[PDB]
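Chemist: Here it is, the structure in full.
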Amino acid sequence: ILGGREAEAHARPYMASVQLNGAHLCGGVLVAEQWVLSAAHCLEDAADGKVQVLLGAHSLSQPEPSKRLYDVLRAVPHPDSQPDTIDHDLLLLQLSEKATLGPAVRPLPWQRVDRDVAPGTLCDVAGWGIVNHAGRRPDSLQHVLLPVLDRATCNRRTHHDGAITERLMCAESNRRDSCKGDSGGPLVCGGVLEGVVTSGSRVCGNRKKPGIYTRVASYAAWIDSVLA
């Protein structure tokens, strides 16, 4: 996260760290007792090792009573996702067992009504991704409030010329943005999961190139089918 600040410890109990061989790889969101939602392209590389999910954490390195590392039973990428595109960039991870719930570990309700968030609304994004252009990685969870961009504006020639479909949403990126290592994490508006940070190499903090998030409401049918 660029231009943000350290998050209140354990104030976002749904936050997950998707790890590859003990190292943080991508963010994730707990959406059910045994299911974590992340981005598909995170698995593209996760394939080289053992994938685990860390729940109830604030610090990636210090012991915390709420911290729990869970193994993964199965990984279910969206069937239409492709390596060369940012469409359908969702992934569902089934934990080896139901997560022990508590004040520091709790699933987050997700958006089912397929309606765009009003332009200007401030949504919260959190992650353990890089905090500056040098590539510095934080030990503790960071977060930043970002205002949502109207659908039309993101598609400008000087921005994401038509790259934004109805299943994608954008948020302002002026000096504050989600960045490398934050992909797969949550974009929460009004206490509900609205988006997931899309994977894909892109500049962070550049106002001409807004951040892109995958709208979960567009995939309500796919999520429902996988969790069934």
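Note that chain A carries Swiss-Prot numbering, so the residues on display, from first to last, are 26-253.
Looks like X-ray crystallography, 1.8 Å, at least that's what the header says.
Every residue, even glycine, has its Cβ placed from backbone N, Cα and C.
Sequence annotations record features per position, and here Swiss-Prot assigns domain 'Peptidase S1' to 26-253. Annotated active site, charge relay system per Swiss-Prot: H66, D114, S208, in sequence order, evidence recorded as experimental evidence. What Swiss-Prot says about the mutagenesis result for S208 to A is this: Abolished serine endopeptidase activity.
Tell me what's around each of these sites.
Modeler: Counting only residues at least six positions away in the same chain, the Cβ atoms of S106, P108, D114, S208, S224, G225 sit under 8 Å from the Cβ of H66 (active site, charge relay system).
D114 (active site, charge relay system) counts 28 other C-beta atoms within 10 Å of its own C-beta, drawing on all protein chains shown.
When secondary structure is read from DSSP and collapsed to three states, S208 (mutagenesis position) falls in the coil class. Taking the Cβ of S208 (mutagenesis position) as centre and 10 Å as the limit, one finds 26 other Cβ atoms among all the protein chains shown.
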Chemist: DSSP three-state call for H66 (active site, charge relay system): helix, strand or coil?
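Modeler: The residue in question, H66 (active site, charge relay system), is helix (DSSP, three-state).
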Chemist: How would DSSP class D114 (active site, charge relay system) in three states?
Modeler: coil
